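For reference, the structure discussed in these notes is given below.
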Amino acid sequence: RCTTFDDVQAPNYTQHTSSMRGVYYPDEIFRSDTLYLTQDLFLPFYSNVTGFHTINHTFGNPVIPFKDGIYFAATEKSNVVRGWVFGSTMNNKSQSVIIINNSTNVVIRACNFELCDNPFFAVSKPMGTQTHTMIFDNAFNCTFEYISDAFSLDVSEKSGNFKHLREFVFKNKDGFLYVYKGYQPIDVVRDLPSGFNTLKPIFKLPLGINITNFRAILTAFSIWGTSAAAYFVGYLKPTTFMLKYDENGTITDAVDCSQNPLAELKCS
Amino acid sequence: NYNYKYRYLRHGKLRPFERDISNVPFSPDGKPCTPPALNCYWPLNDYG
Amino acid sequence: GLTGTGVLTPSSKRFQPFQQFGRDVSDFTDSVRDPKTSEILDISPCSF
């Protein structure tokens, strides 16, 4: 049922500094009190970021290209905009993978998956009912399903701080979506906070599909609606970082090579 | 043994371990076709 | 997977749960986690 909404508002393509974010743990290997180089698909420093400021007129969900993994972030109030649609032709003849939730736990599934032209989580404004999480629609010539374990997974609308600064790096490597996570306490007016957040290797996936084209999934407040939240997207590029490890054994700082002659000499 | 098939055409090669079951009604420059019109094909092929 | 020869002792870290090895200066292992719930440093110079 290609159910579609109407109130499409496309902004000035709001730009943000990729301030100090994108660092994660490059492997599964501890070190301590050292200075380790690597060259890997990373977020370039200090660079352009397409923010997504969504209000009751602004339904921020067009098609966006993958470009070999994205830096992603979301400043939320009990974590509204779950759901990633990763595929190639975004339709019934696309073997895509989808990352959604049963509001308790994570369900991921990959097959021939037809999209509605603008499907919607019909989530209520005081309640949080995921009414229309139907989107695992059709199933022939299929590949994959996976279920992780449950935790505190909230939906609804709030007021106060941007406590849920969640940052998700999605990185493609040999059919392997590397999926990271990291937490930080903020409340900005409406932009990116200035700081870093070290990301951790939560998930790898064995999938192997032509990941080119993607969307996020919002929740239509119930007709759609949103609250004062914003999500961030940036693209990844294979450059060279120097990390720094404390004796506590934690990434405390990083410097890219291909940023600045200052920065290049630092990693030189 | 006409059961199982392969493919032999793609605009570009394969990045390693990247799988698609997408049988495309192929054309040499895109062009959504109902094959077998001229320059409108399929890539699937049996074995013999 | 790790063979070799040395002098063990228990760990002395802030060892993260997802990590397993230590490679401290340049790929030199020096610290590991036992596969049956213990945590150990591995100073491989027995002596020389």
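The residues of chain C that appear here are 531-578 by Swiss-Prot count, in order.
Any Cβ shown, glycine's included, is placed from N, Cα and C.
Among the sequence features in Swiss-Prot, the natural variant C:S577 to A is noted as follows: In strain: Isolate Tor2 and Isolate Shanghai QXC1. According to DSSP, C:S577 (variant position) sits in a coil region rather than a helix or strand. Listed in sequence order, the residues of the same chain lying 6 or more apart from C:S577 (variant position) and placing their CB within less than 8 Å of its CB: none are present.
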